[PDB]
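J.: Provided herewith is a single structure, encoded as structure tokens, for subsequent inquiry.
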Amino acid sequence: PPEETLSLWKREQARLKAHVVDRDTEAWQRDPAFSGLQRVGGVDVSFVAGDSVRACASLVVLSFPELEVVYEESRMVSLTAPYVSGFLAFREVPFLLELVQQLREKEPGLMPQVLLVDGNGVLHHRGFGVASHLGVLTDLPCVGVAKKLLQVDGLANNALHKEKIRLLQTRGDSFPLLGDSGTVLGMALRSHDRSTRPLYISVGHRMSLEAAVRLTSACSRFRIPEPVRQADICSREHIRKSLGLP
Ligand code: NA
Ligand code: NA
């Protein structure tokens, strides 16, 4: 894309990042068992294999703590914004925001109290990933749940990182991800007793990192937390139906 587009995207990230709230704002977030939390949402965008434009965007809502799907919606979309590392949210957030608003008007009684986002929050090139960008615009508590480590602010998958993973033992075990300067950007979380590869959790909006990590653990029946896993499944199924794939 033109340099003017990146410059204005950077400025919009800065505008919105100033609205990120990196503390807990709801009583349910400050309770050990999340008393008062009833619905947790999950979001996904998945590209059609062999394509960088056509994709499926999905929103699911699950009951908590039962983790049963109570709402699901998937839509095929065309991601026409250019792809630039550090700016993925500009491709994906428009469609996820539209799904949340459709829910808010169609069935407000099913609105999630928090979203688990397949993507990063403040652990990001500019401290403002998809989870933070979606969180600020929806004004919903949002957690970034990433399956791989984004190597930003001096973070690296190095010998130290691998030894810290070795010392993770069970579901719920976690260690902090410290930016080169001293800002903790997220946590690596072992989400399942039988998997060694952690998830990388960071604040999106309106949650503390400690609470976000605990919520992600509470939502994990398998390695991928249930709201994220169900949104991924919904997108894959919708693509296969829409394109007639066996
Ligand atoms: Na509950
Ligand atoms: Na271990």
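Since chain A takes its numbers from Swiss-Prot, the residues it shows come out as 9-254.
Any Cβ shown, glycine's included, is placed from N, Cα and C.
Copied straight from Swiss-Prot:
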type	residues	note
BINDING	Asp52, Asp126	Mg(2+) binding site
MUTAGEN	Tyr91 to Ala	Abolishes ribonuclease activity without affecting ability to bind branched DNA
MUTAGEN	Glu100 to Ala	Abolishes ribonuclease activity
MUTAGEN	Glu171 to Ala	No effect on subcellular location or activity; when associated with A-174
MUTAGEN	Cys227 to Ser	68% decrease in activity
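Tell me what's around each of these sites.
T.: Taking a C-beta cut-off of under 8 angstroms and a sequence separation of 6 or more, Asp52 (Mg(2+) binding site) has the following same-chain neighbours: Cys64, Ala65, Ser66, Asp126, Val236, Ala239, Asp240, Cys242, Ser243. Secondary structure at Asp52 (Mg(2+) binding site), as computed by DSSP, is strand.
Over all protein chains present, the Cβ of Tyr91 (mutagenesis position) has 12 other Cβ atoms lying within 10 Å.
Taking the Cβ of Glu100 (mutagenesis position) as reference, residues of its chain lying under 8 Å away and at least six apart in sequence are, in sequence order, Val53, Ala65, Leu87, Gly127, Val138.
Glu171 (mutagenesis position) falls within a helix when secondary structure is assigned with DSSP.
A coil conformation is recorded for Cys227 (mutagenesis position) in the three-state DSSP classification, outside any helix or strand. The Cβ of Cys227 (mutagenesis position) has 25 other Cβ atoms within 10 Å, all protein chains considered.
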J.: Should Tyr91 (mutagenesis position) be counted as helix, strand, or coil on the basis of DSSP?
T.: coil
J.: Counting other Cβ atoms within 10 Å, pick out the least crowded of the recorded positions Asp126, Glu171.
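T.: Among the recorded positions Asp126, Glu171, the lowest count of other Cβ atoms within 10 Å belongs to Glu171.
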